[PDB]
Amino acid sequence: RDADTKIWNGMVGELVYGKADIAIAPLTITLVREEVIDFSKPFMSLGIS
Amino acid sequence: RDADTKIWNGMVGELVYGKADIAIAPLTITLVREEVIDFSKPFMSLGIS
Amino acid sequence: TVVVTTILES
Ligand SMILES: NS(=O)(=O)c1cc2c(cc1Cl)N[C@H]([C@H]1C[C@H]3C=C[C@@H]1C3)NS2(=O)=O
């Protein structure tokens, strides 16, 4: 979400504004994304390597 | 659960029958436990060894 | 029908 206009963009922006129903994609579960959309339990384990 | 009786015995049974509010516990996120009680996102990643 | 959004990343 670009604070400038507090507009969520990208795959999150398709979900918050309802133009797409689901995002099955490499999307990292973070804190700011929790406030507007809800994730499932994370299907893939990854770490900084 | 109980043997074909569905009386949960354990930390699930202290949750599913109104006794406890929350389990901050080493409790595996599995499918059947998800249907009866909620889970958070995992705080520890592990496997059968 | 259900619309699946995703990113183009191999
Ligand atoms: N093989 S893997 O590393 O892609 C991978 C990674 C993960 C798996 C399963 C596999 Cl196979 N399951 C867990 C999930 C199962 C339940 C317990 C934790 C979540 C819900 N997420 S994870 O820890 O992200």
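We number chain B the way Swiss-Prot does; in order, the residues shown are 474-522.
Per deposition record, electron microscopy, 4.0 Å.
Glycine too: its Cβ is placed from the backbone N, Cα and C atoms.
What Swiss-Prot notes for the published mutagenesis of B:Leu504 to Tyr is this: Promotes dimerization. Strongly reduced desensitization. Non-local neighbourhood of B:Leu504 (mutagenesis position): empty, since no residue in the same chain at least six residues away has a C-beta under 8 Å from its C-beta. According to DSSP, B:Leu504 (mutagenesis position) sits within a helical segment.
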